[PDB]
Amino acid sequence: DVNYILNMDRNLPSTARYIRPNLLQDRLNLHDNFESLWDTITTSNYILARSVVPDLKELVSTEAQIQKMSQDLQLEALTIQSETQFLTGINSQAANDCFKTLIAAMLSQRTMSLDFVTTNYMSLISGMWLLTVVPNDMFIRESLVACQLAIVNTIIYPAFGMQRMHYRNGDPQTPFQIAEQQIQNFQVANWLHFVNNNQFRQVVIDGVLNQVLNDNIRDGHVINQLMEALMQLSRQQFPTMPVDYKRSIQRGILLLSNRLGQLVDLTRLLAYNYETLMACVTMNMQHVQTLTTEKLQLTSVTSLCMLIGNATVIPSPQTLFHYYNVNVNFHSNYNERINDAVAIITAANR
Amino acid sequence: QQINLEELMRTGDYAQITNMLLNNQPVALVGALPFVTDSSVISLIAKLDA
Amino acid sequence: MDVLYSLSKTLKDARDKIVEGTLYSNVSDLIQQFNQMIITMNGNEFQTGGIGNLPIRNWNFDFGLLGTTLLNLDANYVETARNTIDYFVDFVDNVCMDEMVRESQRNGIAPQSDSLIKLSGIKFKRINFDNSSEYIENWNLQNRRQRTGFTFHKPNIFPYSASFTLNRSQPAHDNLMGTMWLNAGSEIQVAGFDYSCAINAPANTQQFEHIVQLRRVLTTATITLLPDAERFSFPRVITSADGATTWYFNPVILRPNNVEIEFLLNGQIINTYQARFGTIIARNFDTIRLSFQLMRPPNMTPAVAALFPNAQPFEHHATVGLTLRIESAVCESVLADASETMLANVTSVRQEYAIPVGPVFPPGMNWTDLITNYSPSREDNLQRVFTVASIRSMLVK
Amino acid sequence: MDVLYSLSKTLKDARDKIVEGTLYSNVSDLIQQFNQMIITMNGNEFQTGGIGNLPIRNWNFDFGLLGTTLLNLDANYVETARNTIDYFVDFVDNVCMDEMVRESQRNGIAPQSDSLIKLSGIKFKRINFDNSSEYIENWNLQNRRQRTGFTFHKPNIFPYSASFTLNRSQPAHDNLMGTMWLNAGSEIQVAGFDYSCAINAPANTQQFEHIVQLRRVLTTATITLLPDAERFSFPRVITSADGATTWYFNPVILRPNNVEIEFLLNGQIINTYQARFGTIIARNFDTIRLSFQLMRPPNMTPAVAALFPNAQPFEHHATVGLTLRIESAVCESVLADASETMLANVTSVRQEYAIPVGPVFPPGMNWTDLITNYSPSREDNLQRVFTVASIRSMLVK
Amino acid sequence: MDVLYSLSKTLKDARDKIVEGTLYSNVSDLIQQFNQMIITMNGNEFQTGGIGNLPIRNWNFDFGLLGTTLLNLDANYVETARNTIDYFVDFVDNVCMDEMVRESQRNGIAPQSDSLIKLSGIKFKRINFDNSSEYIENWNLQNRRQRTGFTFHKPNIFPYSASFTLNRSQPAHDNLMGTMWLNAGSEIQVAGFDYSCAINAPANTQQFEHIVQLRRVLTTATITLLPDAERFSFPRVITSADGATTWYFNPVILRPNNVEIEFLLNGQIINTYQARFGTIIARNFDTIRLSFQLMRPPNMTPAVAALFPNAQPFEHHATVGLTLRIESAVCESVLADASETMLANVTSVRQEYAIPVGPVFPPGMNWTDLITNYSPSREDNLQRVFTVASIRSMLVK
Amino acid sequence: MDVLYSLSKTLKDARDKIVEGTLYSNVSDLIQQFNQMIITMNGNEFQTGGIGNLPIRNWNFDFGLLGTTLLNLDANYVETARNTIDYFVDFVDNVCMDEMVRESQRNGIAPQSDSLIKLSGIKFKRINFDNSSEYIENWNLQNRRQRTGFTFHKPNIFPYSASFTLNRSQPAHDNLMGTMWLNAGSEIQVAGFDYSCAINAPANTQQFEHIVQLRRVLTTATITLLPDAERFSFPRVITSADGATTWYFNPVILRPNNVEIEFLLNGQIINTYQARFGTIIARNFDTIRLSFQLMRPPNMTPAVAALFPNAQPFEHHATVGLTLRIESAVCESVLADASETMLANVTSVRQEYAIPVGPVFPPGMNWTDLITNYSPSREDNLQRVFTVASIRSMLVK
Ligand SMILES: [Zn+2]
């Protein structure tokens with residue numbers, strides 16, 4: 001990884017000696033029954049992650065943006081349910097949280113939900129961002145349920161004029177999807193298959209035994225996904241219901257688009273970071289439906305989004321190691337005690 | 001041969017230079033640079049420049 | 001259809017560029033394309049076969065993606081991949097074959113099989129890619145209705161025809177005059193004979209002519225034209241025109257006089273060559289006309305004079321001939337030639353699976369019968385069927 | 001081995017895509033692959049030659065890499081590159097040639113030379129890439145124990161054989177009956193002659209037959225079958241079977257009667273054609289059987305009647321024949337054909353360097369001898385050697 | 001020039017990889033290259049035609065670049081693109097043709113047309129890329145001075161030549177001895193005849209020899225050599241050397257004795273084969289020498305003895321012959337062959353547009369005339385013109 | 001397939017190393033492997049039989065693991081284990097047999113039965129282990145396409161052939177000269193007889209020769225060669241060649257003179273022995289040629305002289321002979337021999353279950369018919385079928 005410099009400085013006597021780390025894999029498949037404990041690991045592995053994920057920098061002044069926002073937003077225009085789209089603030093934070101939170105989730109192979117807020121449509125738009133990237137694969141089926149339908153209904157379908165039959169779902173297999181088979185606008189149509197796929201391409205065996213469910217080069221920094229997520233948006237501007245509606249909605253959409261030049265940057269960021277950090281994980285990691293969630297307020301999400309500039313941050317060298325080191329030890333302990341354990345038990349029998 | 005300095009301090013130097021210097025091989029460098037004038041011939045015979 | 005194509009170049013450029021070693025970066029652009037496929041497929045269900053001796057096989061899809069992670073490729077990576085490819089190969093084979101047998105009069109151009117009809121569906125179009133395979137290249141250009149074109153070595157434009165025409169004959173067949181020929185594939189041999197050696201002919205010269213009408217225009221043809229027809233330079237006992245008896249042909253060969261070859265297009269002379277033997281170019285033609293003469297030698301040594309008496313019996317039969325071979329040419333319509341295996345592939349798959357004779361193609365895909373009555377329906381079906389054979393040969397030979 | 005391949009496509013796609021001007025982002029994916037190589041190599045020593053008149057040149061590695069910057073390429077960039085390529089070219093040439101001469105009874109399918117044996121090493125595998133060259137494509141599919149396959153225009157399946165068989169003869173050789181033929185390359189010509197014109201034969205018909213056993217099965221063959229054997233249609237003076245004297249053959253040609261061609265596979269008829277001249281398909285066969293008859297003409301004009309008396313001397317010898325040519329076919333084993341230069345490349349390199357006759361191949365890589373006794377060892381060595389010739393021709397012709 | 005090349009592979013790899021449904025990323029590396037072009041072009045204006053019947057059309061550029069709508073292209077994307085391609089196609093065609101007609105003695109290796117001369121300009125070099133098309137591949141390697149090389153099937157190396165040489169003759173032409181032959185394309189047939197059947201010849205053997213000098217060296221040639229010259233195995237009435245009368249040739253064929261074929265290079269024997277019929281390799285030669293003998297049969301059955309009396313008249317003329325065919329070979333110079341359409345393309349474009357005869361090429365691009373006097377100027381012009389024809393055939397067939 | 005193997009060595013090394021007593025530690029490594037199996041199986045469902053008289057049987061899996069607890073093994077431990085083994089034994093038997101009957105032309109190498117086809121599945125590969133059983137050992141090495149090899153005692157390479165060839169005969173069969181032989185299994189006996197005792201033969205010596213062409217090459221053969229053919233040393237009444245009558249053979253034996261045995265490979269002499277009786281080594285050959293002579297005794301006691309008169313009747317027939325036996329050899333192809341039960345196992349299972357004749361093997365798995373036409377398909381099927389028989393014999397004899 002070019003960006004990182006390597007060099008040697010001290011020599012080594014033929015006296016040099018170390019002790020094998022011993023990093024056998026799982027040995028114990030807890031992935032298929034000991035839910036209670038996985039939840040506890042995930043949690044752990046998760047916090048661990050946040051501790052690492054670099055804090056962001058150079059953001060757009062909270063005030064400035066939200067202000068051009070009101071100009072664009074046309075907030076108080078009849079609609080009764082005001083001041084629910086602006087509890088967005090504390091972004092100088094929300095983004096940092098939303099950011100960290102997102103990574104660990106992934107790394108730690110955790111699964112979560114969404115402090116969702118139906119009315120606040122914007123908050124939804126951004127949702128579409130989320131699925132555009134984060135492999136829904138690791139999102140308890142349900143929180144995805146709400147999210148999508150909320151999009152699907154209070155959006156697309158009617159403002160796009162299509163199914164004015166809003167949508168009736170009981171419990172098929174992926175409501176977000178199916179929408180595809182019956183949408184007449186390619187742009188819209190690609191989003192659908194890609195999103196309902198991007199299954200977090202769960203297949204990898206690198207640097208010697210490190211199944212770390214990977215992710216699309218595409219996403220990575222081919223990014224386009226974003227460019228396409230936008231282009232599809234660029235032609236959602238039309239009739240059906242009251243005026244203060246399209247006006248408000250589309251205007252918000254545009255804020256995603258313009259910013260899109262930058263939104264790109266986001267993709268790259270994560271792409272790298274996850275793709276980097278990960279490298280130093282010994283513990284394997286099978287995707288599992290944790291028993292516990294993790295609340296992610298579209299609030300923050302939305303912030304991160306239109307609120308990131310030409311910032312650029314990455315894992316401090318020292319930081320990275322520290323990470324390796326830990327998992328390492330831990331492993332060593334697990335494996336070791338295992339041996340210590342077994343040994344006894346077997347003896348215990350004869 | 002050559003090696004853009006601008007790209008060097010950018011790239012991070014791959015000991016490419018480090019090696020050549022160590023091993024002594026005819027080479028060149030390029031870009032903005034601080035010159036330094038000397039006189040007392042001596043300096044030269046002594047080959048200070050190396 | 002175009003869909004189909006991809007499926008292969010996908011696999012080829014796959015079973016080829018993916019191996020124990022290489023860098024990810026060389027396939028990054030590829031890997032993607034691949035996955036994209038798996039997705040579109042998974043969930044869908046298919047059915048191939050059911051006709052003649054062809055087995056019926058059902059296929060389902062539910063496969064994992066590909067590690068877009070790694071830097072280099074480790075052996076293990078391949079094997080887990082090759083296992084997935086082999087199911088698609090064995091698939092396509094069955095897909096091709098199934099659509100390589102069905103024919104259709106009305107619309108003999110579009111897809112037939114339940115397998116392919118489903119592919120032309122819109123939801124799969126998300127797979128097209130790299131159409132540089134000469135055949136598909138031309139398949140498209142024809143949809144957009146534009147100028148196509150293929151390349152052939154020793155093309156197969158002439159339906160087999162071996163016969164004669166007696167311009168002067170009598171019951172005893174002891175003083176004949178006429179021509180005999182063999183048109184087959186890319187070659188024509190024609191001989192003009194005059195038992196009397198033009199003894200009573202004006203200027204002691206007998207004129208001959210051989211016209212061959214191609215069923216399709218050939219352009220940019222490189223042709224070898226040589227004097228003499230070796231095939232008709234030896235003694236023969238031939239059946240009479242009415243099949244009631246047999247005549248004797250005892251040729252002695254003289255150089256063809258005033259040779260003129262015309263390559264015509266719609267009745268117009270496009271190229272004309274006068275007595276030029278060797279390599280000649282015919283740039284665009286649907287007809288070849290060979291005119292040549294037998295001129296009685298004005299001066300003869302005794303040995304020669306003895307062969308040509310003033311009165312019958314005529315025992316040595318003066319013969320002049322020409323040989324013409326089309327080495328290469330371009331045709332806007334698919335044809336069989338001496339290098340491509342398309343005709344053989346289609347014919348072979350049909351024979352192996354005991355496919356019943358259909359309404360379009362002659363029994364056994366007989367080339368002579370096909371080219372003799374090369375109707376629009378036969379050509380559209382042939383092109384569809386040849387294009388599929390070419391898609392199949394990218395993976396299965 | 002596969003290793004080797006890369007080395008070239010690397011250089012080709014290199015000496016090709018690296019020109020003064022082009023935009024970098026067209027070679028980004030390429031450049032990489034390249035460097036990767038240099039690395040793996042540097043620090044290694046090789047040696048080629050040592051046999052016959054083949055020089056023993058030594059090689060070492062120690063090279064710098066390539067910039068990655070520059071929107072477009074400046075002349076200077078190329079020249080500093082071309083200089084590095086030329087050392088690899090002149091290298092590979094010597095590598096190919098060195099492994100293109102050695103043969104091994106045992107494992108004639110494995111690497112031989114000190115040069116290559118070292119390449120199959122694991123530490124070099126990090127260089128593999130883009131295996132789409134028809135030959136390597138098939139090299140892999142075989143190493144995995146699977147179904148191979150190649151393409152040939154006018155394949156070379158028949159070892160040269162020109163002879164005759166007298167089924168009825170006598171010292172004077174004045175009333176013979178039998179067949180004579182020429183099997184060579186992709187062609188067969190066979191004639192059946194009966195000096196008596198079946199005068200005393202049952203139904204006045206003489207049956208003939210010619211069987212040719214291929215050393216390898218051919219599939220998907222496009223074949224031209226024509227009546228008559230021009231090669232045996234002229235007067236000849238031939239040596240007797242025992243070489244003690246010479247006989248006279250004075251043919252007169254009649255149409256072959258009841259022509260039947262069978263393409264058999266392991267004794268089973270796979271394809272059969274009755275009197276069908278022109279283009280026919282033989283989809284899978286290891287044997288060709290041509291049966292044809294001479295039927296005495298039941299009705300004869302005086303001129304014909306005069307050739308066939310009731311009693312000897314028989315001065316005009318009734319002859320019927322067939323000509324069969326395999327235009328194209330597929331074979332699971334490598335073969336020489338009329339278009340590929342493989343055999344010629346291998347034979348030429350060995351001749352130029354005065355390579356001594358080895359234990360596997362016949363002197364001079366003689367094709368007839370090779371195909372006549374096409375043992376498994378000769379085939380494995382031939383395939384190895386043909387695949388190397390094809391790798392070499394990507395860079396050096 | 002190389003410039004030109006790109007222009008096409010650009011369009012091909014374009015009209016090919018750009019279709020309704022492929023993922024953007026499969027063309028990312030491509031798209032770029034494309035745009036880059038449009039830029040460099042726009043603004044500059046061109047003139048094509050202005051000779052014979054060739055129209056003078058004026059081309060001007062004013063185009064918008066290419067979008068990038070994400071995730072597989074939408075139909076609309078294509079059509080707006082195809083519209084731009086079609087102007088370039090119709091362009092290049094006119095560009096090729098315009099430079100495919102001009103010839104120049106002095107410097108007939110460089111660009112002639114106002115159209116191309118402008119392209120060699122530096123400001124355009126920025127386009128060149130993917131030089132893998134066999135012809136351009138060799139165009140470059142020659143500009144730097146190195147070992148070029150092309151591949152041909154049934155190469156066209158022999159200018160048409162059909163004649164005879166009487167080594168012993170007399171006015172009556174009743175006891176001749178000599179040879180007759182046909183050299184054409186890739187084939188040679190030669191017969192040696194002795195009316196006396198070597199009755200008074202030392203050891204009753206008459207020696208024959210046929211030498212053919214190639215105008216260019218052929219390397220790596222795969223050759224078929226067969227005994228007998230069928231073309232000269234039948235009765236003929238031929239014109240005398242002085243054209244004053246005609247002689248009679250009545251051959252009877254015997255096996256050629258002591259056959260020796262030598263493939264020489266600059267007078268040195270490179271390959272020699274003694275009586276080896278079938279497939280032989282000639283690795284590097286500029287001359288072929290065929291030596292063969294007629295040996296009077298020492299033992300003759302009555303029928304044979306009757307053909308060869310001790311005294312004239314000699315009525316059956318003893319003849320021995322050979323047939324040699326070059327199936328494939330490599331030549332450092334461009335040549336016409338039986339598969340490539342280059343000669344036909346160049347000849348066809350010139351004929352269609354009524355291009356006047358120039359100072360370099362023979363009228364009608366006549367192959368025999370061209371190869372007979374294959375001067376350096378004709379070769380440089382031929383190569384330029386063949387390379388352009390090959391660039392054109394990537395898009396227009 | 002390899003899968004299958006394990007299943008057994010698992011059970012063998014199981015029903016063997018697991019008994020009332022021993023220490024855990026000796027099986028620790030084993031126990032594991034075992035369990036691992038049960039797991040992979042459980043849940044899955046199978047089906048065997050259905051063809052001919054073979055019963056159809058379904059099997060399910062749901063078994064407990066093994067106490068990895070205990071120190072030593074108590075009787076009770078075994079019995080609870082043996083009960084589980086017996087279900088697998090009775091299983092495998094049915095699995096083997098089911099795949100030991102089906103044959104297949106196209107792909108006669110890969111699995112056939114619904115039972116095995118399911119095993120080659122990836123999810124079961126988690127069971128392979130200890131492949132030291134000579135047969136599987138070679139099964140693998142062949143997949144990786146490498147040099148195989150088996151060991152045989154009195155191999156069965158010669159199809160049964162018992163006949164004679166009369167080089168000199170007459171209706172009365174009172175003065176014959178020729179050879180008679182018996183080629184069968186690993187033995188050859190051949191006798192040369194001359195009723196005239198070479199009375200009128202040049203040097204009073206009659207030459208004989210016997211050539212035997214193996215269908216497969218044998219390497220590292222230990223051979224016994226002895227003078228005399230006991231089988232042809234006694235009086236016989238034999239049928240004439242045309243079956244119309246019977247002749248009398250009354251031999252008297254003389255030592256074979258100038259005995260020369262040649263073991264050839266592709267026409268080349270690899271080993272040659274001149275009059276060497278006893279044990280000789282033939283290291284690599286596909287043909288054996290035995291040449292020997294009968295030399296009339298130059299000096300004869302009265303009793304001997306009386307047997308060989310100067311004139312007929314010839315009542316004592318001089319005979320010389322040789323006996324050759326291949327004691328052991330290695331072959332790259334499976335063969336029947338005098339020690340292995342493979343052929344007998346396969347033949348026996350098919351006979352017991354009344355398996356119908358298939359498309360590959362001759363009726364009754366007849367060895368002579370099989371080895372006479374030992375096609376690639378028969379060999380691949382034979383090897384598959386022999387390897388399965390060997391897997392089965394590890395548990396069931
Ligand atoms: Zn040819």
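According to its header, the structure was obtained by electron microscopy, 3.8 Å.
Using N, Cα and C of the backbone, Cβ positions are placed for all residues, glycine too.
What Swiss-Prot says about the mutagenesis result for C:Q32 to E is this: Complete loss of in vitro DLP transcription activity, no effect on particle assembly. In this structure, C:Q32 (mutagenesis position) is part of a helix by DSSP. For C:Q32 (mutagenesis position), the same-chain residues lying six or more positions away in sequence with a CB closer than 8 A to its CB are C:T68.
Sequence-distant neighbours of C:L65 (mutagenesis position) (same chain, six or more apart, CB under 8 Å from its CB) are C:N35, C:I38, listed in sequence order. In this structure, C:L65 (mutagenesis position) belongs to neither helix nor strand by DSSP; it is coil. Quoted from Swiss-Prot, the note on the mutagenesis of C:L65 to D is: Loss of in vitro DLP transcriptase activity, no effect on particle assembly; when associated with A-70 or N-70. Loss of in vitro DLP assembly and transcriptase activity, and almost complete loss of interaction with VP2; when associated with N-71.
One mutagenesis experiment named in Swiss-Prot is C:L70 to N, and its note says Loss of in vitro DLP assembly and transcriptase activity, and almost complete loss of interaction with VP2; when associated with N-71. Loss of in vitro DLP transcriptase activity, no effect on particle assembly; when associated with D-65. Mapped onto three states, the DSSP output places C:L70 (mutagenesis position) in coil. There are 17 other Cβ atoms within 10 Å of the Cβ belonging to C:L70 (mutagenesis position).
Under mutagenesis, Swiss-Prot gives C:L70 to A with this note: Loss of in vitro DLP transcriptase activity, no effect on particle assembly; when associated with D-65.
Among the sequence features in Swiss-Prot, the mutagenesis site C:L71 to N is noted as follows: Loss of in vitro DLP assembly and transcriptase activity, and almost complete loss of interaction with VP2; when associated with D-65 or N-70.
Within 10 Å of the C-beta atom of C:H153 (mutagenesis position) sit 26 other C-beta atoms, taking all shown protein chains into account. One entry in Swiss-Prot concerns the mutagenesis experiment C:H153 to S. Its note says: Impaired homotrimer formation at pH above 7.0. No effect on transcription activity or on VP2-VP6 interaction.
Residues annotated as Zn(2+) binding site in Swiss-Prot, with experimental evidence given as evidence: C:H153.
Taken from Swiss-Prot, the feature Ca(2+) binding site applies to C:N266, C:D286, supported by experimental evidence. All protein chains shown were included, and the count of other CB atoms within 10 Å of the CB of C:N266 (Ca(2+) binding site) stands at 9.
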What is the Cβ neighbour count of C:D286 (Ca(2+) binding site) at a 10 Å cut-off, with all protein chains included?
-> 16
Between C:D286 (Ca(2+) binding site) and C:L71 (mutagenesis position), what is the CA-CA distance rounded to a whole number of Å?
-> 59
List which of the recorded positions C:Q32, C:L70, C:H153, C:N266 have a Cβ under 8 Å from any Cβ of chain A, in sequence order, or say none.
-> C:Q32, C:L70
Taking only the Cα atoms, work out how far C:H153 (mutagenesis position) lies from C:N266 (Ca(2+) binding site), in Å, as a whole number.
-> 25
Would you mind checking how many other C-beta atoms are within 10 angstroms of the C-beta on C:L71 (mutagenesis position)?
-> 10
C:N266 (Ca(2+) binding site) and C:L71 (mutagenesis position), distance between Cα atoms, whole Å = 63
Candidates from C:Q32, C:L65, C:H153, C:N266 close to chain E, where recorded positions are judged by Cβ under 8 Å = C:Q32, C:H153
Write out which of the listed recorded positions, namely C:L65, C:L70, C:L71, C:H153, C:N266, C:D286, lie with a C-beta under 8 A from a C-beta of chain D, sequence order kept, or 'none'.
-> C:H153
How big is the Cα-to-Cα gap, in Å, between C:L70 (mutagenesis position) and C:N266 (Ca(2+) binding site)?
-> 64
According to DSSP, does C:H153 (mutagenesis position) fall in a helix, a strand, or coil?
-> strand
